[PDB]
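Here's the structure, in structure tokens; my notes come after.
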Amino acid sequence: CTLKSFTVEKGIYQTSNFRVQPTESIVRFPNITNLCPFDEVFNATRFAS
Amino acid sequence: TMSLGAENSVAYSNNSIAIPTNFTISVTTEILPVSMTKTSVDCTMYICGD
Ligand SMILES: *[C@@H]1O[C@H](CO)[C@@H](O[C@@H]2O[C@H](CO)[C@@H](O)[C@H](O)[C@H]2NC(C)=O)[C@H](O)[C@H]1NC(C)=O
Ligand SMILES: *[C@@H]1O[C@H](CO)[C@@H](O)[C@H](O)[C@H]1NC(C)=O
């Protein structure tokens, strides 16, 4: 596939790169959980100038 | 201003010759590069990684 030919001559050929794949996904976030006050911003009856 | 070299006036005349009476066996160094560092680049993993 690299040489675009069905007959490959004698030699050593750089073809691709080996790489070990990741096995699982880990997500690390802060443990603190607080309900975020978006209601004070967007549901306010009066805004400023 | 740089000095090009030492002044040396050769005593030329039409009937005088200078003949060496001795010699020095001089060894000198000449350094010549031959090869480079052989490098290989994975183009996809350089540009994009994974
Ligand atoms: C030619 O030159 C050599 C040196 O290149 C002379 O040899 C030296 O001679 C003196 C006096 O005899 C010694 O003190 C040195 O130790 C010698 N040096 C070496 C390296 O051997 C030699 O005498 C000269 N010959 C002539 C005919 O001029
Ligand atoms: C937003 O305010 C209205 C009154 O202006 C209230 O009826 C409603 O429940 C509020 N919504 C939230 C999500 O707090």
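The residues of chain A that appear here are 301-349 by Swiss-Prot count, in order.
Header entry for method reads electron microscopy, 2.4 Å.
Using the three backbone atoms N, Cα and C, a Cβ is placed for every residue, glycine included.
A:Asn331 (mutagenesis position) falls within neither a helix nor a strand when secondary structure is assigned with DSSP, and so counts as coil. Annotation of the published mutagenesis A:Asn331 to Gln in Swiss-Prot: Reduced viral infectivity; the original residue is retained in the structure shown.
Around the Cβ of A:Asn343 (mutagenesis position), 7 further Cβ atoms fall within 10 Å across all displayed protein chains. Among the mutagenesis entries in Swiss-Prot is A:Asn343 to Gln, noted as: Reduced viral infectivity.
Under natural variants, Swiss-Prot gives A:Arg346 to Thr with this note: In strain: Omicron/BQ.1.1, Omicron/XBB.1.5, Omicron/EG.5.1. Listed in sequence order, the same-chain residues six or more apart from A:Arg346 (variant position) with CB atoms under 8 A from its CB number zero; the list is none. Taken residue by residue with DSSP, A:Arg346 (variant position) is part of neither helix nor strand, so it is coil.
Record note (Swiss-Prot) on the natural variant A:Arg346 to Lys: In strain: Mu/B.1.621.
A C-beta separation below 8 Å, combined with a sequence spacing of at least six in one chain, links A:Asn331 (mutagenesis position) to none of the other residues.
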